[PDB]
2 protein chains.
Amino acid sequence: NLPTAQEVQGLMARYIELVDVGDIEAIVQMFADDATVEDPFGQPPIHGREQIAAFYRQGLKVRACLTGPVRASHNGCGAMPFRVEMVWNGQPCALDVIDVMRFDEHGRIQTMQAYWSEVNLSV
Amino acid sequence: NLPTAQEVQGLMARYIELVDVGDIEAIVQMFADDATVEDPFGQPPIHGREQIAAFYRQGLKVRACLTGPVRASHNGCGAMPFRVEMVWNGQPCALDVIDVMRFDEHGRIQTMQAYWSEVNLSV
């Protein structure tokens, strides 16, 4: 059902778990079949699992960690702070991101927006 | 003008500065005359400076601090993690919040949403 505030915290934490390990199939499955992702926010969205699986395969030596608690509401939404660590063209770098997600009546991510730009990159 | 990613970081940081000191007049002035605030997200918005000034006077012994960097985009939006510390009915408590703001072509907060619920309160 529509996740409660406590379920939202668990779902979003799991999401970072999946990105950290790199389980692309398990990540794609958290989304609704017709979900949209705007990463980075400001850029046009990608829609549907096919486009989302391609987005994740492209992007995913990467480790992500929640850098603070997940803020959750009572209407199936949440926002969380986290850091992603990669190694860009030999040089290892970090990106601080804030993800805002809205879940549907099935506990699946219906919409996801990631806030970050080059001001949050430490190369 | 529409704040750049670096201006957004500065504006949002200033916002927390103002809340921390408790300068209600300076806070209200960062908003557009017709801005809307949804705090907590999920609750219906308050519109316009009058309603916003009343909201801030009601709420503002409170100190707020950015608990992580401000994530900013290229379209005048940003999201930031912070903690508010108060003393509720004698007992001091903390609230972890994530604010997502959208600025207008004047560098004024046009829309503001705060993510938190009782799951982020430590009384």
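To match Swiss-Prot, the residue numbers of chain A are left as they are there, and the shown ones run 2-61, 65-127.
Determined by X-ray crystallography, 2.2 Å, according to the entry header.
Every residue gets a Cβ built from N, Cα and C, even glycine.
One mutagenesis experiment catalogued in Swiss-Prot, A:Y16 to F, is accompanied by this note: Reduces activity 2000-fold. Reduces activity 10000-fold; when associated with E-103; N-103 or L-103. The active site, proton donor annotation in Swiss-Prot covers A:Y16. Annotation comment: Swiss-Prot describes A:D40 as active site, proton acceptor. In Swiss-Prot, a mutagenesis experiment is listed as A:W92 to A, annotated with the note Slightly reduces activity. Reduces protein stability. Under its mutagenesis annotations, Swiss-Prot gives A:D103 to E the following note: Slightly reduces activity. Reduces activity 10000-fold; when associated with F-16. Swiss-Prot lists A:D103 with the feature substrate binding site. Among the sequence features in Swiss-Prot, the mutagenesis site A:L125 to A is noted as follows: Slightly reduces activity and reduces protein stability; when associated with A-127.
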Query: Highest CB neighbour count within 10 A among the mutagenesis positions A:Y16, A:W92?
result: A:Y16
Message: Taking the 3-residue hole in the deposited chain, the Cα-Cα distance from A:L61 to A:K65 is how many Å?
response: 8
- prompt: Near A:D103 (mutagenesis position), which residues of its own chain have a C-beta under 8 A away, given they sit six or more steps off in sequence?
  reply: A:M13, A:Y16, A:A83, A:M84, A:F86, A:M116, A:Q117, A:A118, A:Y119
- prompt: Over all shown protein chains, what is the count of other CB atoms within 10 A of the CB belonging to A:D40 (active site, proton acceptor)?
  reply: 18
- request: Measure the Cβ-based neighbour count of A:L125 (mutagenesis position), defined as the other Cβ atoms within 10 Å of its Cβ.
  value: 13
Message: Just to verify a number: CA distance, A:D40 (active site, proton acceptor) to A:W92 (mutagenesis position), in angstrom, no decimals.
response: 18
Assigned element (helix, strand, coil) containing A:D103 (mutagenesis position), judged by DSSP: strand
Message: Rounded to a whole angstrom, what is the C-alpha distance between A:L125 (mutagenesis position) and A:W92 (mutagenesis position)?
response: 11
